[PDB]
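Following: one structure in structure tokens, then a few remarks.
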Amino acid sequence: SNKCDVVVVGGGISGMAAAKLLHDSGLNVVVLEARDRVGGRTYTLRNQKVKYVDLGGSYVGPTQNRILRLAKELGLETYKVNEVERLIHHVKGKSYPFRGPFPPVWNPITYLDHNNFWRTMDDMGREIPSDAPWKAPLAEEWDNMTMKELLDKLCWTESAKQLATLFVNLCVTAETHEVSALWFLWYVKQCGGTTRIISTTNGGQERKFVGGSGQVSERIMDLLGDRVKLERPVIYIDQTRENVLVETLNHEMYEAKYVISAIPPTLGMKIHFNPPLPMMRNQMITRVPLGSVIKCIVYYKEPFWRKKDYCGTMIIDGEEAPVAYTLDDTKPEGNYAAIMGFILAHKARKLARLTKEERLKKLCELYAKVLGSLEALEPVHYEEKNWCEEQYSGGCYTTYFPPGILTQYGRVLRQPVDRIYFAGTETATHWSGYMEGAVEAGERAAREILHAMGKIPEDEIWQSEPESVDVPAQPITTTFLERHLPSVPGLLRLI
Amino acid sequence: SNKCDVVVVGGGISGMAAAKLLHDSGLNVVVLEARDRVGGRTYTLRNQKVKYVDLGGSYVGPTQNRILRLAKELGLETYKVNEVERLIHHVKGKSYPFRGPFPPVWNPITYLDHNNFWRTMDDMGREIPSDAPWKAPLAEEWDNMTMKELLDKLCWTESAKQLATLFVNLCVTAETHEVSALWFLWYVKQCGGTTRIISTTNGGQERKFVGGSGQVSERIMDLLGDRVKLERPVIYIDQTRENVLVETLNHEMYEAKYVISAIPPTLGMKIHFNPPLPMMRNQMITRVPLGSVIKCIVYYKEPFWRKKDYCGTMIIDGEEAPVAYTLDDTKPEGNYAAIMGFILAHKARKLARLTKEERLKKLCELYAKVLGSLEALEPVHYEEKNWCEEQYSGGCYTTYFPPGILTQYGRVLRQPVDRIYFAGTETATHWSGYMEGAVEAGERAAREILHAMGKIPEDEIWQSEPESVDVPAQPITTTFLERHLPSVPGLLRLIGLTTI
Ligand SMILES: *Cc1cc2c(cc1C)nc1c(=O)[nH]c(=O)nc-1n2C[C@H](O)[C@H](O)[C@H](O)COP(=O)(O)OP(=O)(O)OC[C@H]1O[C@@H](n2cnc3c(N)ncnc32)[C@H](O)[C@@H]1O
Ligand SMILES: *Cc1cc2c(cc1C)nc1c(=O)[nH]c(=O)nc-1n2C[C@H](O)[C@H](O)[C@H](O)COP(=O)(O)OP(=O)(O)OC[C@H]1O[C@@H](n2cnc3c(N)ncnc32)[C@H](O)[C@@H]1O
Ligand SMILES: O=C(Nc1cccc(Cl)c1)c1coc2ccccc2c1=O
Ligand SMILES: O=C(Nc1cccc(Cl)c1)c1coc2ccccc2c1=O
């Protein structure tokens, strides 16, 4: 066998960040990656037509200080996603341009309902500990309800319910009826709340990496050299002996003191364990699916939308639209003009049956309608990736928790199993689901091992992160009226 | 590589039934079984204290003609579970003995609510095709709510809601908020409806096999000889070449024309596929967990409950009770007196923290109160099995579907993937979740392959089963009043219309 200090299973950002930390501390690490590439749910494609394009995870923003620091160390730079001009909300067949992060409404009743919806998401979040959502005071009540049930209760207008539904679909690539309310509320809260998670300027979608996010994993692979083994899917982990034994599908055996599992939780099912996993993890990893998304990028000769004072962001309500959300994917120089759109949740399943060319046509026709421009019908290039197809991801962006699961099994996610510690963005406590969470979790799991080895104290397992100088966070603010305007039923109680 | 016609992955009842059918048709079959035993979610323990005991699947009954026929052919016999004396419904700390399958109520409003609850489960079920539940007219609406939501809408009394909750917990070893309403309604309907699924006499729990259900898989192994390979967990299936290659964990390669996957759907995740699975199956197998149950058998010197005119059946509502349901597990000879109980759904997780001895004590204390009998505190022996611990089962009894999954992914459950065909009880259309469904699916999958090989016509893939002459099925009937008594809101509507 091939002997080392730590085997890291998975060469996504999380596994790479863990391996780098352990390597930098002087341990001999091996990364076993199932695919013929690193990066996992990040994947940057290069060709002459696009130069580069992120087909997986791409955006970073303020408060994501760990991914920003790691990337900066590896020599990467960011640029801002274009949000100079107006955003579009397309509702009942018409485009309504706006500025600011939240799509506005004019009807007084609908205004109260929208205001109350967003406010309530954050109010509920304040009672959910980031590191232990199952300790929320109403954890059981909220976990035993889907987001569809919660929205049906909260939203007195169809307007609010449709936007709230889009919000859920876009955040977690899942239907409102598929996901626990507790989990979804936790998910938003642990990204810093509604404003932070939905915002381009001053939020999660503010920036992209120049040259693609795949460079994070690639450049850590560059550092580690032949310590990264590609096309080594892990099939078997044996902890019965002195050293942990890790076997791959291509018949290699690795021997280590400890293991980091840096794969999506459910993909633990692809590994046969000796001894068997404890009951709760055994069942947990069958209860935690990933979402469904096709990421689609349509290229144009110019960013023609900008001429009409549109930035390229479209929020598109309703069943008919294949894509509910877009961002300008143009490169910082104004070249490789492009619109990125997501085909979300059930639509990813439905539209997957079409050809690439058929999806292109549907997207272009949608964009022509929403941007009010025939230029949208003249694409120069198209790239897409359906993440539902991936054996070694299970979906994207991340794992969702159906009703009842987080309270019953949530504690299990990062609980060590003998000498196996658990990384992966799903185990993070801040921006779980994102590249930021991947770094947090990888580095925390690495430091758990350093602590197990007696190399650092307990209090250094979790480490704060200085704020990025390049991408500082501005405060999230609310107005007096936003804080104090009644809900619809609140207004009815007064009458 | 070890060459054959068909590799069957999994040596449970379904895989063994498939392998037997293929073997009997003259093909060369291999069964690759992960464990050191066959039977899977069936497991018959033998020792001197119990003689034999089913720790997994046990009960068979009328309308389950495939398992009955298979078992009979293998030389097995059944006996009736004891239901001579009164059943007990224990509610709010008190026991109420009764007869008939449904726990009764006296309060007229509660009576209407209970009657409407069961009726409505079956009314909704009649809308749902057994072979295509996603084709129900309101499939999407029903699949997008949990059973909790449905019961909250349907049950106008807490009495009905509590019993309905126990019904779901006991039927599918999952919480009402965990499971799709469409899927649960399908599940009940495809067992023949509420009466059939809940009944001992004339239903699913009528009988057990003399000597244990494990004998079904064991006796098929005896017929197959060395074709069954134990401690061969399958890790890899490669369909890129002319013949399918199937690799095991212990470093063996098998080569076949076709493969039958006879494992729980989610346990397909334990196999690496080349080429990758199609998208819909890739995601489906991460969305279909199994339920949670500890099966617990407490042994006594005598079946003392019978002397108080209790048959041993206890239906126990609420949170505090560790066990919500019991049956008499005494041998047909009248010895090895025993009570079988299930610890269900979240309680299987909660009470797994305890020792075996602590669980025995809590069960005995519960039974002593429910039976009003100090003798329940004097057990002579105890056996149990927590199926949540099993790497190669994932849980018991079966796979449940959370909201939204059956409509989006249900159609690919038994869709072949090139030369892989899908057996397992989960793919059955009649008594899916049960030993019966395991037989149906194994035999159907086997015949799919026979058809692919040009050995039988397409109309022979699905085959009806003659009714058992030993376990005849009484029809499910309703009374006029059961059919036409109003629901609680129906009564309220009548009240508003009268006074107008
Ligand atoms: C897919 C996606 C993701 C995404 C998103 C849009 C799409 C379409 N947008 C994002 C965004 O704009 N900003 C952001 O910060 N995140 C976004 N996401 C999510 C993001 O990509 C993920 O959160 C992150 O990449 C997850 O990283 P992590 O390291 O936790 O996980 P991973 O990338 O899945 O890596 C796991 C690796 O393990 C390998 N693997 C799997 N099984 C095995 C076995 N058995 N043996 C060995 N290796 C295994 C995988 O191949 C993978 O490389
Ligand atoms: C567990 C349980 C089940 C049960 C029940 C009570 C409990 C506690 N009560 C039942 C009852 O009274 N009556 C009844 O008819 N059914 C009852 N159930 C359900 C019943 O046991 C199951 O429906 C049935 O046994 C399932 O049969 P099936 O053949 O479909 O599935 P299986 O038994 O799980 O067999 C699968 C086999 O495959 C092996 N395996 C798993 N993974 C692999 C890999 N990778 N490679 C090779 N083999 C694999 C398993 O080890 C198993 O043997
Ligand atoms: O909720 C979001 N944006 C948003 C932006 C405007 C309106 C509404 Cl309702 C939602 C976002 C949620 O998570 C994401 C994850 C990856 C990429 C983009 C987003 C996103 O824009
Ligand atoms: O629903 C059931 N029984 C029942 C019996 C009486 C009252 C009520 Cl509410 C329920 C049962 C359903 O599925 C089963 C599966 C394996 C073993 C027993 C049962 C069962 O008794």
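All chain A residue numbers match Swiss-Prot; in order, they span 2-496.
Header says: X-ray crystallography, 1.6 Å.
Placement of Cβ uses the backbone N, Cα and C atoms for every residue, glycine included.
Here the residue is the original one, but Swiss-Prot notes a mutagenesis experiment at this spot, A:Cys5 to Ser: No loss of activity. In Swiss-Prot, a mutagenesis experiment is listed as A:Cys156 to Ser, annotated with the note Complete loss of activity. Looking at Swiss-Prot, you'll find the mutagenesis A:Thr158 to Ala noted as follows: Dramatic loss of activity. A:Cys172 to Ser appears in Swiss-Prot as a published mutagenesis result, with the remark: No loss of activity. According to Swiss-Prot, the mutagenesis experiment A:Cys192 to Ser carries this note: No loss of activity. Here Swiss-Prot notes a mutagenesis experiment, A:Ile199 to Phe, with the remark: Alters specificity towards synthetic inhibitors. According to Swiss-Prot, the mutagenesis experiment A:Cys365 to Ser carries this note: Complete loss of activity. In Swiss-Prot, a mutagenesis experiment is listed as A:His382 to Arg, annotated with the note Significant loss of activity. Recorded in Swiss-Prot as a mutagenesis result, A:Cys389 to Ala carries the remark: Complete loss of activity.
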Mutagenesis positions (A:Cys5, A:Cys156, A:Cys172, A:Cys192, A:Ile199, A:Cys389) in Cβ proximity to chain B, threshold under 8 Å:
A:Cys389
Which mutagenesis positions (A:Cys156, A:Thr158, A:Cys172, A:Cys365, A:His382, A:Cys389) fall within 10 Å of A:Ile199 (mutagenesis position) by Cα distance?
A:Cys172
Out of A:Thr158, A:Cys365, A:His382, A:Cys389, point to the one nearest A:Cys5 (mutagenesis position) in space (Cα versus Cα); all of them are mutagenesis positions in the record.
A:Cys389
According to DSSP, which kind of secondary structure is A:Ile199 (mutagenesis position) found in, if we only use helix, strand and coil?
helix
Using the alpha carbons only, what distance in Å do you get between A:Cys192 (mutagenesis position) and A:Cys389 (mutagenesis position) once rounded?
24
If you count Cβ atoms within 10 Å of the Cβ of A:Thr158 (mutagenesis position), leaving out that atom itself, what do you get?
18
Candidate mutagenesis positions A:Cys156, A:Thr158, A:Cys365, A:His382, A:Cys389, pick with smallest Cα gap to A:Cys172 (mutagenesis position):
A:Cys389
So among the mutagenesis positions A:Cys5, A:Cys192, A:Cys365, who's got the most Cβ atoms within 10 Å?
A:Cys192
Cβ under 6 Å from ligand 3: qualifying mutagenesis positions of A:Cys172, A:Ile199, A:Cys365:
A:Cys172, A:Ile199
Given the mutagenesis positions A:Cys156, A:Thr158, A:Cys365, A:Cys389, which one's Cα is the least distant from that of A:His382 (mutagenesis position)?
A:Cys365
Quick one: what's DSSP say for A:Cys389 (mutagenesis position), helix, strand or coil?
helix
Which of the three DSSP states, helix, strand or coil, fits A:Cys172 (mutagenesis position)?
helix
Please report the three-state DSSP label of A:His382 (mutagenesis position).
strand
Does A:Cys389 (mutagenesis position) have same-chain partners at least 6 apart in sequence with Cβ under 8 Å from its own Cβ, and which are they?
A:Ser293, A:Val294, A:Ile295, A:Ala349, A:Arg350, A:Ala353, A:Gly396
Go through A:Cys156, A:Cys172, A:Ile199, our mutagenesis positions, and report the one whose Cβ sees the most other Cβ atoms within 10 Å.
A:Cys172
Fill in the CA-CA distance, A:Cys156 (mutagenesis position) to A:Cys365 (mutagenesis position), as an integer in Å.
32
